[PDB]
Amino acid sequence: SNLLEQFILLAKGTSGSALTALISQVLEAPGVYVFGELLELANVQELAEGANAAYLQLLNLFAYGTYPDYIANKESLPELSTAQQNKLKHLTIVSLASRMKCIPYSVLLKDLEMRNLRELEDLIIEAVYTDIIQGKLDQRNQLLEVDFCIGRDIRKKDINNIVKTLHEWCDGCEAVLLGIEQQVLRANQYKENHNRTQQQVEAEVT
Amino acid sequence: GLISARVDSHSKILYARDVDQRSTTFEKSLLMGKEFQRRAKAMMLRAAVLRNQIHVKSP
Amino acid sequence: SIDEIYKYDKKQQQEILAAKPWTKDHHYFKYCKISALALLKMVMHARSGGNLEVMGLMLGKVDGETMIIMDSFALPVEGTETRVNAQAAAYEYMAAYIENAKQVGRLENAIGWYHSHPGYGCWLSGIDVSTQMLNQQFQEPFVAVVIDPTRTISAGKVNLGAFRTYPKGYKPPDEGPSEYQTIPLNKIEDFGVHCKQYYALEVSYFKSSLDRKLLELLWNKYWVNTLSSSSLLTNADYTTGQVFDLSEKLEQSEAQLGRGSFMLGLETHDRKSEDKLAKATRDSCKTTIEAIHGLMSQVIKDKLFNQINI
Amino acid sequence: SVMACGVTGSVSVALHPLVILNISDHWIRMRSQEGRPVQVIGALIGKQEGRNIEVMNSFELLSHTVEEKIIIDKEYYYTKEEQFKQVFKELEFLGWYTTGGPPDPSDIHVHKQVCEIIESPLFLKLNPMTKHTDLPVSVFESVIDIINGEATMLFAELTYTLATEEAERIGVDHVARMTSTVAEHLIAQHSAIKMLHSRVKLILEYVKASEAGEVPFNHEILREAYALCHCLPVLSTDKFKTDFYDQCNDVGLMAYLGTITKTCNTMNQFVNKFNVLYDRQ
Ligand SMILES: [Zn+2]
C-alpha cells in the first residue's frame, strides 16, 4: 500500500534521471508492476513512453507481456536484476497459472527458458512463498496445484474481459443449481398432489 | 476352498483376487434387482392365476 | 393486522385460560396458534440434546377455541419418555422466567410443557402417558405437543400435533387423531394401551410481516450454504450403523413378521398384526431420504461449485 | 456519536429463527405497550466461525429510558438469564438488537451495557421503522488500542448469516412460503454460496462501476476479479469428478436399494391385504 503513494510522489518529483531511480524502485516493487491509474500522472506518462520507453515497455510486459518476451528480447527492454528477471519469470508463471489450473513443469521450463527441477521448484516455491499462489506443485501431473492467486498487477485495461466474465461464472452455478431446484420444485409439486389427494380422502371420511 | 485368487495357467502362478466391496455390491445389487423384478411380474401373474381361478382339471 | 395475533392480550388470554371450556367439552380446543419459539428450541434442542429426553414449561396462551404455544423446546436432560411426570421438573425455568418476563411486559403466564425426545420425538411415553393423562386430569388445558427431531431431520416437514389426550372418562369422539407412531420396545405396549386417548389441535402459526421478510432475507444469503451441504460428509459411517440398523430396522419387520402361529389372528398378543414392517418402512424412507440429502447436497455443490461458468 | 471502530470476540452459539422473530416481537411488544416504535433491547447470540460472525438469536429484553438513553436493566437481565440459563444454557448473551435509526449514543450505551457482562460483546441494530432493502442487522465488535494518548475500546461492524438447522431450515422455508425443502441444500458451503451470490451480484454491478461508475477504471477489479472469474468455474476438474460420480454411484445404489426394499414392502402390504381378504391358507 505504501508504495503507491511512494511512487506517486516519485513520479511527481522524479523524471528521466530521477526516474531512473524510481523506475529502479518500481521494478523492485512487488505488486507495483503496472501503472494503470498510477500512470495517469502526466509526469509518468512522459516518463513512460520516454527515451526509456523500453521501461514502459517492460511495464506493459508486466501488464500484458511475459518473461519469454525477454527471452526473445533480451535487448529490447531495459536491463534487470536477477531478482527482477526471475520476477518477470514468476510473472509469466503466475499468468500461465491463471490460464491453467495446473501449469506443467515443462511449460515454464520452456516458457522461462529454465533448465531443471532444482531452480524450477525453488523459484516456484518462492512464488507460492510470497503467498500469491496456493496448493502445491502437482508432482504426479508435473504441474502446480493452486487454490488462489494473489493480485500482483493491474495488467493493463482488461475491463472488457473481466467485466464480461462475472456473469458467466454465475451462469454456471445458476444453471446446474437451477436444474436441481426445478427437479425439487416438480417433486414438491408431487408433494402437493400427494398431500392434496390425502386431504381429499380426509374430506371423504367425514 | 479359500481361493480368492487367480491363475494364468499359461503363467503357472496363483494370483489372489482382492475381495471386492464396491462392484461386488453392485453385482449382488442388480442381481437381486433382476430377481425381484422377475418375481414382481411373477407374483403379479400369480395373483392373476389365483384371481382368474384357473386350474388344470384332470379329466 | 399481521401483528394483531402477536398481541398477547393477557386480559383475553388469561380469561380463556380460566374459561375452562374443556370441562364442558374436552374437544373445545381445536386450534393451536403457535409462535415459532416452539419450533425454535424444540428443534435445535432436541437436535442439540443428542438423544437425551427432556421436559418442562412452555410459554403460551389461549385464543377463541385455540391453545397457543408461544414457546416449546428442550432441556439438557434425560429421562423423558420414561419419567414419572417428567416435564414438571423443568417448570422452575418459568417458575422464574415468566415472572420477571412480566417485568418487560411479558405479562404472560405458564401454559404448557416444552420437551424433546432427541432423535425419536417430543411426546409422552408409557410412564409419560401416566404423566400426560394424570396431568391433563391435573393441568387441563394440557397438550401432548408432538414433533420428532430426527423425523424432522430426515423428513423436511414439522409434524406438529397438539394432543389434548382424552381424559379418563372422556373417550375419543368423532375427532380423535391419536397419531400412531413407531415406538421403541419401552413404550409401544403402553401406547397400544393408550394410543386412542388423545386428539390433536389444529396447530396454526402466527407471526409478523417482519418475520416473513426476515426468513426471506435469511434464504437470500443462506443459498450459498445451500450449495455447501454438504450432506454426505456429515454422516460418513453414520449410515453404516443406519444400514446395519436399517436392515435390522427391516428385521424389525422380520421381528414382527417371522411365525407358525396359525390360527385366526394375533390371537395371543398384539402382533399383534403381522407386524413392524411399517416400522422398517419409515426406517427405509428416512434413510433413503437422508441419502437424498447427502447426494443432492454434494451433487448440487458440484453443480454450482465445481462447474457453473467462468 | 461515540463509537470506536474495532474487532472481533467470542461469539459462537446455536440459532433458531423465531428469536429473530422475537427481535420483531420485542419491538412489537414495546410498541404496543408504548404505542410507538420502541428502540428496544434484545439478547443477541450467534455463530463465530474462524473470522466469520453470524448474529442470529436475540429476543425481548428490558430497555428503560434513562433520560435519553436505552438501558439494559442490567441486573434485570441477570435475573432473566438465570430465568432461562437453567434450560437455555445452549445460548449466551452476545449483544443486543434495537429499533431506530442508525446506531446512536443510546445504542452505543446499551452496547457498552452488553460490554459489562462479558468483555467483547456484539451489537445488532434492527428496525422495522428504518427504510432499507437489506436484512436490518448491524453488528459491532471491539479492539483495545491507543490513539491521541487515550487508551480506548473500538467498535465496528462485521457481516453474518443465519442458522443451518434442519427442522429450523424447514420452518424457515414454510413460514416464508407457508403453502427451501430442497433448494439451497449445499448449505454448509452454501454459506459461501449465497453469501458470495449476493456478493458477486454486487460484484457485477461493481465491475460495471469500476468500468464507468463511482468508480473510475479499476485494477483491483482487474487483477482480483480476473483471477477469480477466469479460474471459474473452479473445481470443474476431472479423477476428481470421477470420484464424484463414484459418490453418485454408491449413493444412488444404496438409496435405490432402500427404495427397492420399500417396493417389496408395499408388495408384501398388498399381499397381506390379500391374505386378509383372499389368501385362504
Ligand atoms: Zn411419564
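What you see of chain C is 24-333, where the numbers are those given in Swiss-Prot.
Determined by electron microscopy, 8.4 Å, according to the entry header.
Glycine is no exception: its Cβ is also placed from the backbone N, Cα and C atoms.
Record features (Swiss-Prot):
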DOMAIN    C:55-192  domain 'MPN'
MUTAGEN   C:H138 to Q  Abolishes ability to deneddylate cullins, without affecting the 'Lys-63'-specific deubiquitination associated with the COP9 signalosome complex
BINDING   C:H138, C:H140, C:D151  Zn(2+) binding site
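Structural mapping of features recorded in Swiss-Prot.
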{"residue": "C:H138", "record": "mutagenesis position", "Cβ neighbours (10 Å)": "34"}
{"residue": "C:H140", "record": "Zn(2+) binding site", "Cβ neighbours (10 Å)": "27"}
{"residue": "C:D151", "record": "Zn(2+) binding site", "Cβ neighbours (10 Å)": "29"}
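Other residues of the same chain near the Zn(2+) site, with their Cβ within 8 Å of the Cβ centroid of C:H138, C:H140, C:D151, are C:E76, C:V77, C:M78, C:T103, C:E104, C:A109, C:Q110, C:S139, C:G144, C:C145, C:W146, C:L147, C:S148. The separation of C:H138 (mutagenesis position) from C:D151 (Zn(2+) binding site), Cα to Cα, is 12 Å.
Selection of the recorded positions C:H138, C:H140, C:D151 by a Cβ distance under 6 Å from ligand 1 yields, in sequence order, C:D151. Counting residues of the domain 'MPN' (C:55-192) by DSSP class, helix then strand then coil, yields 42 helix, 30 strand, 66 coil.
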